[PDB]
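Engineer: Below: one structure in structure tokens.
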Amino acid sequence: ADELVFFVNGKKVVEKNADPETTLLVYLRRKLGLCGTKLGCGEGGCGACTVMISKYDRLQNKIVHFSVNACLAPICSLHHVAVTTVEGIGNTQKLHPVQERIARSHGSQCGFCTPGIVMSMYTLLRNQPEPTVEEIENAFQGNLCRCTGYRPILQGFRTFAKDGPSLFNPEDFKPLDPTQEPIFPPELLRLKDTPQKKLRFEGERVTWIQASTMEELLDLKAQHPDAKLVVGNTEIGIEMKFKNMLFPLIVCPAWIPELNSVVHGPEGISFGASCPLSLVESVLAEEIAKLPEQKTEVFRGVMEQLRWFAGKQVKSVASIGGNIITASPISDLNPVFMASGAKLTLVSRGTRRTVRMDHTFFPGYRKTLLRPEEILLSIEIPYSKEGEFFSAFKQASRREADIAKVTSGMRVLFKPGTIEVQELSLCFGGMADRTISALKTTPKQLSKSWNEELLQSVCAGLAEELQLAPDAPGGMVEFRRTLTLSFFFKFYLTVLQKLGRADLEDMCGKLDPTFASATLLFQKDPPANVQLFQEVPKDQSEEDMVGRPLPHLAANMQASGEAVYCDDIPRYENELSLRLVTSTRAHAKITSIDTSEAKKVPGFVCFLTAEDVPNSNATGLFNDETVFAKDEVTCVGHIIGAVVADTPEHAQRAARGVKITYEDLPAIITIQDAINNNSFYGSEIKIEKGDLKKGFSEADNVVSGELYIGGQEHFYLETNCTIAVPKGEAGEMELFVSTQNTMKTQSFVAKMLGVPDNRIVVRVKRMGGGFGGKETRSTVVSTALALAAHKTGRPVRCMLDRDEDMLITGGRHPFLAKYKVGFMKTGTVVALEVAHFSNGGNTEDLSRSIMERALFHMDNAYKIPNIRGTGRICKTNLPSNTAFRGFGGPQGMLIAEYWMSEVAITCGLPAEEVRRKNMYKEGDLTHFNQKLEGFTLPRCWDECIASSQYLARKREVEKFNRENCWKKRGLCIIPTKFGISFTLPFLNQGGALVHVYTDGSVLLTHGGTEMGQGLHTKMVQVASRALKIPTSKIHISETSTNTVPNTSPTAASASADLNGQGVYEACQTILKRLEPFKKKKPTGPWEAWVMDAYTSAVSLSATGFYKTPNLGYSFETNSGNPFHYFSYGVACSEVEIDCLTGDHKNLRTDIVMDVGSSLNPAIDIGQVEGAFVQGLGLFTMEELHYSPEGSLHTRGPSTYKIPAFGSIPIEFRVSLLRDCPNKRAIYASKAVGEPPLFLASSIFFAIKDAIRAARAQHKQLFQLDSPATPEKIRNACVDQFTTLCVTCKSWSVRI
Ligand SMILES: Cc1cc2nc3c(=O)[nH]c(=O)nc-3n(C[C@H](O)[C@H](O)[C@H](O)COP(=O)(O)OP(=O)(O)OC[C@H]3O[C@@H](n4cnc5c(N)ncnc54)[C@H](O)[C@@H]3O)c2cc1C
Ligand SMILES: O=c1[nH]c(=O)c2[nH]c(=O)[nH]c2[nH]1
Ligand code: FES
Ligand code: FES
């Protein structure tokens, strides 16, 4: 047959013409209109596309449920399954407990990840209605969230756990009733009786065969060796989508019973090749639990690899054979299967052979010794024998859901009753183009005794055998080499212990108890979290929600997937799709463009270039950017043109048929390239105070050095998206955009078209994250699309894929700092000179303002009487860098804390003492001459140091450190000051419009956009207090250029301060109009006043506006206030590093934050944790790599590792400072968005201390660049392993 039949949320689907290249995500969203399930990445990393599958399993004879990534599930694999999406478990009329709890617990901010997390938690509960805390965290390994910091999500779902004033009340949560879950489609139960027959699906390019029997599979492969096997599609899905490979014949064997069997034999367990590795997990788990330790050494090796193997979504469908035959050089399983010589059985039509995975199974890049007509039937995973021990290792950039840098299986077999080596196997991933054995090192150790000589021998061997070319793909050559020695050392120590417990301690020797911690398998304690905030007064009306923890107004709809993001908006019947075509060279003239292949693609409409621009090709904030490339491209990812087509699939294919010819031009990539070439955005910026010559002469000590700070991708989970709708009259156009900047979107589209602004309407409902990345760079999509719509007279839409978004839109500015600080022996700093260099990319954008903010913050919290800061903004052939939460502040303040760390240690005084005595006091002037009034930072400091019990913890850390050789702890307390207001004064303005309808209901709008920070929630809270009506009677629908004009972007943490005042004033005007009707009827209700004013013909509409008074700094005169006030905060953080791998635990973080009198402590704490965890990523995890030719390598969650559920401080405590009203801002609040982010430097400097301790154990003022990744941490822990590894064309360059 050829009809595809499955169910979605209980509703039957018959697809008569199923295309093999159609993903379930595309089918749900575009074909069925169910847009709760989101696209976040397309590569199986983010889990925003998570849905549940149910089916009758023919083999275990029961209904089963598991989770999948819809983005990677082919609909042609889903015959006779039942899909459940977020829409199928509940809605706002009747939320499922999962939805209720994530929403009420403040677990949904921007809302974009909330459906996929719901669906992960939902699936766990359908499998296990009483899970453990462990099982709950484990459920979300495949789910990323960029806003919340994860804490509230876990805290809310802890209420489900078997073994489980305040922000929420878990006792109002309605109970789970599993009888109320949706029926498994009866029809699917009826069909379980019928045998499965072979299916054939035919699309544009691809034919899919679903083989029902092994005979059919082997026949097909005999007659057509070229048929591509697809099982989980977790590899092929990626090959097709990201490496533009096309397999025109696919066969899916997933149904075949022989490929799904589990047979327990004498030598081990044999898994069918199509067994999902989730089934491998459950089988080996049960086996490990019931069998003796002695014979489950290999099994435990596999389970250890599978712990750190993606998450539940991938492992549900990913097959064991899948991973083997893919032959990735970084398989986590193949090293283990090889090290254990696992038995693989192969078959074709009328042949069958068995072999042991050794080095010959993997001959070359991505090849196996399988013949083209042959398929893998099964892998036996062996029982271990007496005197046989195994370890598995993996080090990445992040523990969870990451791809190996180095990964290994290691096996030793001892001659019986001995410590003499019979067999040894050391196999590695990530060290060559294939899984390799250390064949030249292993044989030398035969019959040797397991001792310090074998340990040194093997290490010398691995050092010589596992060479890396400096060009070697992936880089990190020293770290990768070190890792192989380090893993073997752990194996060595582990074997000693295992010998020990076999009663041969007398022969091999005891383990020094300070080495024991080396061999321990990763374990985390259960989390503990604390949230402290201030109750509102006794007096305050229960209808006055200002200061109360009101949940985000859209939380319920976000958990239900009813909240509408831009691409969720239904398509017009005549709507077209746009796809950007981008430069693949950093600097080069465009010689020619050939659209000849692009036109052959069915659906192609046109290719837009500079020539099609009606009016101006000059755009960007400083008018120095092209809408489309004209003559030369100036970065890899420079936008050249845009394809327009009927569908996105057709737009993408057509876009591949635009062939461009280039002629290269001198490229300027790095900060150094830029310095050498004097290529800069404008002149040097400078702040200078006191006498620098004097200060340095007086200083007992002077320290000099450099610090590099890597950039950051925003990874808003909703990428950039615009729909442009042309109106056909007078140049009128309406845009629906995920942007923080409606005004610039409007202006840029207007100018590009050559029509006045009054013709262009930009509408923003909400964004799934912004973080500064949608302050300006959203417009490169908006303009291309506006043009397509103008040209065609048709609606046009573009949502960027994650790879596109990451390449085109740029990030946080990398900084290079050169510093010279002079101080006394007491720790007091008397002179500071710091040169700052940013890499700004190929347009000015916000770069100059960012450098200004960095300089405004080079003091951090410290009075420095003699100080000189300069910044220079490099102009390079890279994507233009832009605003990222902090806007140069974090960069500024890290440099300050870096040299401050070096002062502390040069003086041999405690860090905290040196910091405290250097701290400004109330009434002081900054280096830019602004008075610090209401300086709460000391209170923040004294509270945090006391509540975190900093001094006692110091002692515990010191103790751990001298009792452990290969693990070390560090502890650091970091303050911050953050200035509040746009560096550009006139941007400190906002507007509101309010209407009161005759039913008494209020429709409010202001210039701010909602991106998950809870701005609308806050403004509703404000309006409610202002008008003295319940929040229930006030609504905000959207943000729009034709309701409030000339709005500043939603940025600089300012948007609640500005819009809050606007809203307030709009409400004051209304109240003034209602006054006389209130006097006549003081008790009669709101509705009566309103209807009275209407029937007396009094206006019930009003604008409101606010400007921040008394702002304006001058760099000429070093006078005037840049800031309206300052945010202040302090964080104490503890880490434990692994000295042999570079991995670390974030053990505990304590934050005290001054948000004034919080408008909303639930949102404010959320913003603290969110900001903090972004900082955490910036300073420890998140790293962007570029080729020396300036091509971003790092384009997806696979290779760009943001903080995961497992990344957050195990113990995470946030307190909002009590009794600190900030009268100048709306209802005595303070901004909160950005200031907390820098406090994650506490973890950077805590890692610093741990490294220092590791160095003393095995050069002072050692270098630690940001981000402090595994690579840097491990490389800085110099030891006998690094020293034997350490000593051109290369994969990447430091930009
Ligand atoms: C988000 C994400 C995270 C990942 N993390 C990891 C990780 O941590 N470690 C890791 O090692 N891998 C990882 N992978 C890779 C992938 O998940 C595994 O390699 C997986 O086992 C592939 O199995 P599959 O069934 O999806 O293979 P498919 O993609 O269906 O097929 C893969 C290849 O195997 C072939 N094939 C499948 N079965 C057979 C058979 N019986 N005989 C012959 N050929 C066959 C196919 O033709 C194809 O060439 C990750 C992938 C994703 C998307
Ligand atoms: O002073 C600022 N100006 C901005 O334009 C901006 N954008 C941002 O994210 N933070 C800041 N800060
Ligand atoms: S969209 Fe499917 S995993 Fe990210
Ligand atoms: S709230 Fe999770 S990505 Fe925004």
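By Swiss-Prot numbering, chain A shows 3-166, 192-1285, 1290-1318, 1324-1331, in order.
Determined by X-ray crystallography, 2.2 Å, according to the entry header.
Even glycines carry a Cβ here, placed using N, Cα and C.
Just lifted these from Swiss-Prot, have a look:
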type: ACT_SITE; residues: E1261; note: active site, proton acceptor
type: BINDING; residues: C112, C115, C147, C149; note: [2Fe-2S] cluster 2 binding site
type: DOMAIN; residues: 4-91; note: domain '2Fe-2S ferredoxin-type'
type: DOMAIN; residues: 228-413; note: domain 'FAD-binding PCMH-type'
type: MUTAGEN; residues: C535 to A; note: Slows the conversion from the dehydrogenase form to the oxidase form; when associated with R-992. Abolishes conversion from the dehydrogenase form to the oxidase form; when associated with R-992 and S-1316
type: MUTAGEN; residues: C992 to R; note: Slows the conversion from the dehydrogenase form to the oxidase form; when associated with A-535. Abolishes conversion from the dehydrogenase form to the oxidase form; when associated with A-535 and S-1316
type: MUTAGEN; residues: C1316 to S; note: Abolishes conversion from the dehydrogenase form to the oxidase form; when associated with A-535 and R-992
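Please go over these features one by one and say how buried each is and what sits next to it.
Structural biologist: Note: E1261 (active site, proton acceptor) has non-local neighbours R912, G913, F914, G916, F1005, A1079, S1080, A1198, i.e. same-chain residues 6+ apart with C-beta under 8 A of its own C-beta.
On its own chain, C147 ([2Fe-2S] cluster 2 binding site) has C115, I119, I155, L744, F1232 as residues at least 6 apart in sequence with a Cβ closer than 8 Å to its own Cβ.
In the three-state DSSP scheme, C535 (mutagenesis position) falls into the helix class.
In the three-state DSSP classification, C992 (mutagenesis position) falls within coil.
Annotation for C1316 (mutagenesis position): same-chain Cβ neighbours under 8 Å, separated by at least 6 residues, are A490, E505, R508, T509, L512.
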Engineer: Do me a favour and check the Cα-Cα span between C535 (mutagenesis position) and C149 ([2Fe-2S] cluster 2 binding site); whole Å is fine.
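Structural biologist: Rounded to a whole number, the Cα-Cα distance is 52 Å.
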Engineer: Excluding near sequence neighbours, so keeping only residues 6 or more apart in the same chain, what lies with its CB under 8 A of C149 ([2Fe-2S] cluster 2 binding site)?
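Structural biologist: Listed in sequence order: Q111, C112, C115, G796, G1039, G1193, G1197.
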Engineer: I want to check the contact list for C992 (mutagenesis position): same chain, sequence separation of six or more, C-beta distance under 8 angstroms. What comes out?
Structural biologist: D539, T541, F542, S544, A545, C1166, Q1284
Engineer: When you average the Cβ positions of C112, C115, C147, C149 for the [2Fe-2S] cluster 2 site, which other residues in that chain have a Cβ within 8 Å of that mean position?
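Structural biologist: Everything else in range on the chain: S110, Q111, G113, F114, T116, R148, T150, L744, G795, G796, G1039.
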Engineer: Tally every other Cβ atom lying within 10 Å of the Cβ atom of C112 ([2Fe-2S] cluster 2 binding site).
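Structural biologist: I get 30 for this one.
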Engineer: Given a 10 Å Cβ-Cβ cut-off, pick out the one of the recorded positions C115, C535 that has the most other Cβ atoms nearby.
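Structural biologist: When each Cβ's neighbours within 10 Å are tallied, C115 leads.
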Engineer: Within the domain '2Fe-2S ferredoxin-type' (4-91), count helix residues (DSSP H, G, I), strand residues (E, B) and coil residues, in that order.
Structural biologist: 18 helix, 31 strand, 39 coil
Engineer: Can you list which of the recorded positions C149, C535, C992 have their Cβ under 6 Å from some atom of ligand 4?
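Structural biologist: Cβ < 6 Å from ligand 4, in sequence order: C149.
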Engineer: In terms of DSSP three-state secondary structure, what is the assignment for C115 ([2Fe-2S] cluster 2 binding site)?
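Structural biologist: In three-state terms, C115 ([2Fe-2S] cluster 2 binding site) counts as coil.
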